[PDB]
Amino acid sequence: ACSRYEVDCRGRXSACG
Amino acid sequence: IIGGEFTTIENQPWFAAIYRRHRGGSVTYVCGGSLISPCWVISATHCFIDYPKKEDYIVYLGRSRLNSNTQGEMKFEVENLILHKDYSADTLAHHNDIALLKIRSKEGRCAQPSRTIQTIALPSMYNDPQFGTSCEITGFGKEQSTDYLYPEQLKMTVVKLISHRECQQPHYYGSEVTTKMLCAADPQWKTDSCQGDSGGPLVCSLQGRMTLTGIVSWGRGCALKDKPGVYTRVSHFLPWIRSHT
Ligand SMILES: *Cc1cc(C*)cc(C*)c1
Ligand SMILES: [Cl-]
């Protein structure tokens, strides 16, 4: 899971998408 | 930052550390930014696109550590938060990944130059250094792609500019890279930006001037072979920056 406390949530390396 | 070295804000005094405050007063890091004038920090829209309310954000200048305070730092509210109305992202690339924050202290003031705080010049229109040019990136981002923690001390490293042609190869990014982007990477592929570094500066010397050539935006993985860092190409966003500033 990934929250609102997450650093740079759409950054390279992120698990988003 | 993968690879590179610990530094201090004095070696990158235009670096801005941008945080979000939470209902319980917990503060978490968001992204980096760069001081381009006393009242203005430039960063990346993707950093804010999910929580676009200026009131939640805090900006530090003169700051060398992520979750601890450092001597010579200054704290600012966000008076204006301006995102690019054409921001978009397919699954990998981010287009028009650029944002401005007008900063204002509680005493209503803007930045002042010191040992730890200085502005970074913008390039003039369409003026980028030649490919092969060694540039600097700085941030609190991951040290390895697989880490779950962020380093406590500011890092930087050197990367070289890559021609669009070369960045526009299939085995790089193809036409996923547009003319409003710019690629940089390590020739040996050992050093690179990563999560947490976004919004941060790519700084080059250009006409004997330290210049904000790019803004950390995207890339596949971090320090992966044939997967360079991709940066908003600042020299192609001057009108946008003048018209909002
Ligand atoms: C979990 C999460 C958080 C953000 C900010 C963005 C995405 C895609 C997922
Ligand atoms: Cl806009």
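Residue numbering for chain B follows Swiss-Prot, covering 179-423 in order.
Cβ atoms here come from the backbone N, Cα and C positions, even for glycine.
In the three-state DSSP scheme, B:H224 (active site, charge relay system) falls into the helix class. Sequence annotations record features per position, and here Swiss-Prot assigns active site, charge relay system to B:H224 (among others).
Reduced to three states, the DSSP call for B:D275 (active site, charge relay system) is coil. As annotated by Swiss-Prot, active site, charge relay system applies to B:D275 (among others).
Per Swiss-Prot, the feature active site, charge relay system maps to B:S376 (among others). Reduced to three states, the DSSP call for B:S376 (active site, charge relay system) is coil.
Swiss-Prot lists B:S323 to E among its mutagenesis entries, and the accompanying note reads: Abolishes phosphorylation, proadhesive function and ability to induce chemotactic response; when associated with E-158. B:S323 (mutagenesis position) falls within neither a helix nor a strand when secondary structure is assigned with DSSP, and so counts as coil. Take the CB of B:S323 (mutagenesis position) and look out to 10 A: across all protein chains shown you find 15 other CB atoms.
Among the active-site residues B:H224, B:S376, the residue whose Cβ has the fewest other Cβ atoms within 10 Å is B:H224. Proximity to chain A (Cβ-Cβ under 8 A) holds for B:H224, B:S323, B:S376 out of the recorded positions B:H224, B:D275, B:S323, B:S376. B:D275 (active site, charge relay system) has a Cβ environment of 30 other Cβ atoms inside 10 Å.
Taking B:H224, B:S323, B:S376 as the recorded positions under consideration, the smallest Cα distance to B:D275 (active site, charge relay system) is found for B:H224.
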